[PDB]
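Everything on this sheet refers to the single structure shown next.
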Amino acid sequence: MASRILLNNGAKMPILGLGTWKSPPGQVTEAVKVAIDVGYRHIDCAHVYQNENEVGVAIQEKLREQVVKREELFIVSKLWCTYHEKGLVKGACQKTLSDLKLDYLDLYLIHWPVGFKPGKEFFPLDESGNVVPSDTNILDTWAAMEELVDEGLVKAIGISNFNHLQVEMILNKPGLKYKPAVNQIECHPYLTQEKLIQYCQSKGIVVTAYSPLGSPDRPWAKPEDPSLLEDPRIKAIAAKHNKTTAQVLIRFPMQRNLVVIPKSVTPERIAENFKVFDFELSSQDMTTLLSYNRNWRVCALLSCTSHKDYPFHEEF
Ligand SMILES: NC(=O)c1ccc[n+]([C@@H]2O[C@H](COP(=O)([O-])OP(=O)(O)OC[C@H]3O[C@@H](n4cnc5c(N)ncnc54)[C@H](OP(=O)(O)O)[C@@H]3O)[C@@H](O)[C@H]2O)c1
Ligand SMILES: O=C(O)Cc1nn(Cc2nc3cc(C(F)(F)F)ccc3s2)c(=O)c2ccccc12
């Protein structure tokens, strides 16, 4: 298992990164410090996570301590939905860079294919609970992303939560300057994404799997919901390898030639989650895990389902 994958810009992206959604600012600095100490070189960030300053503190300290060099780190962030207007994109990227204390990102993603009304709120709702869209479109937002590459703010650009038709829209743009390098999508044994992965990989786009542990800390979880980490079938596969269920869930996407970004703020778990380069899932294991697909999505906000660019009405 090679630890990095080649992107379309010639850069290599570590296949294991640290997720930071729901990592509170009072804990995320320590999490990132520990992650860097134990070998993580990829950090997945976003403005909407409200913790980029604290991620930035940790990176800066480890650079200053001579633990890592900037060129060895792969820092990803994402353009939030309220900044899709062409005139807002650069400032959103620069705010992220300032918070992270960086002079470039390795990868910058369109976080979701939908634009929301610009303003202070991340989730502007009307009086009846519907998200308030903006009149922006995917291609104009992509053009603004391309400018960030041209100006040296970001080394690569990509997309997240795009369906295959939305990806195709960008690929087919007349006068396209940069192809998306990455599509970051939810992916785990209950949402295996076979068709979208096949699509993306056939078009030379690297897929990153988010919520690989099933995001048990997601704020809308219901007790009746399926739980990957507690699935006794996955426990049994883990036991056979003398690994944890999380380690199995992280290794699974790696063997599908995906990048994977498990989140933790717990130091023991951050270290555990990295110890996935010392075993292999068998062909039967892989087949069995894929068989658990239920098309069950843990990230898809009800209030957004009437947006014109809502991604999940399409089959894939
Ligand atoms: N692009 C997007 O739209 C998008 C959407 C969702 C997620 N993401 C990215 O993907 C990352 C990962 O997804 P996620 O945060 O939704 O969830 P996840 O990584 O599937 O699960 C994180 C949860 O699992 C727990 N956990 C971690 N390691 C564990 C272990 N070894 N044993 C038991 N429990 C463990 C964590 O607890 P503790 O932290 O308390 O240890 C946390 O509650 C995010 O943080 C974000 O960076 C991107
Ligand atoms: O965003 C993250 O990284 C994690 C994430 N996910 N979700 C669920 C979402 N579902 C969406 C669906 C659309 C849609 F495109 F479908 F309209 C657009 C935007 C969203 S946010 C959230 O509600 C959220 C809130 C704060 C911080 C991060 C998140």
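FYI, residue positions are counted from 1 along the chain as it appears here.
Placed from the backbone N, Cα and C atoms, the Cβ positions cover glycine too.
These features come from Swiss-Prot:
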type: ACT_SITE; residues: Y49; note: active site, proton donor
type: BINDING; residues: 10-19, 211-273; note: NADP(+) binding site
type: BINDING; residues: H111; note: substrate binding site
type: MUTAGEN; residues: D44 to N; note: Reduced glyceraldehyde oxidoreductase activity
type: MUTAGEN; residues: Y49 to F; note: Complete loss of glyceraldehyde oxidoreductase activity
type: MUTAGEN; residues: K78 to M; note: Reduced glyceraldehyde oxidoreductase activity
type: MUTAGEN; residues: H111 to N; note: Reduced glyceraldehyde oxidoreductase activity
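Checking the recorded positions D44, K78, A221, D231 against ligand 2 with a 6 Å cutoff on the Cβ atom leaves no residue at all. Among the recorded positions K78, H111, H241, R251, the residue whose Cβ has the fewest other Cβ atoms within 10 Å is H241. Looking at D44, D231, the recorded positions in this record, the fewest other C-beta atoms within 10 angstroms of the C-beta turn up around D231. When the Cα atoms are compared, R251 (NADP(+) binding site) and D44 (mutagenesis position) turn out to be 18 Å apart. Cβ packing within 10 Å was compared across the binding-site residues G10, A221, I261, and the lowest neighbour count falls to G10.
With a CB cut-off of under 6 A applied against ligand 1, the binding-site residues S211, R251, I261 are reduced to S211, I261.
It is 18 Å from the Cα atom of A221 (NADP(+) binding site) to that of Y49 (mutagenesis position). Residue environment of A271 (NADP(+) binding site) contains 16 other Cβ atoms, counted within 10 Å of its Cβ in all protein chains.
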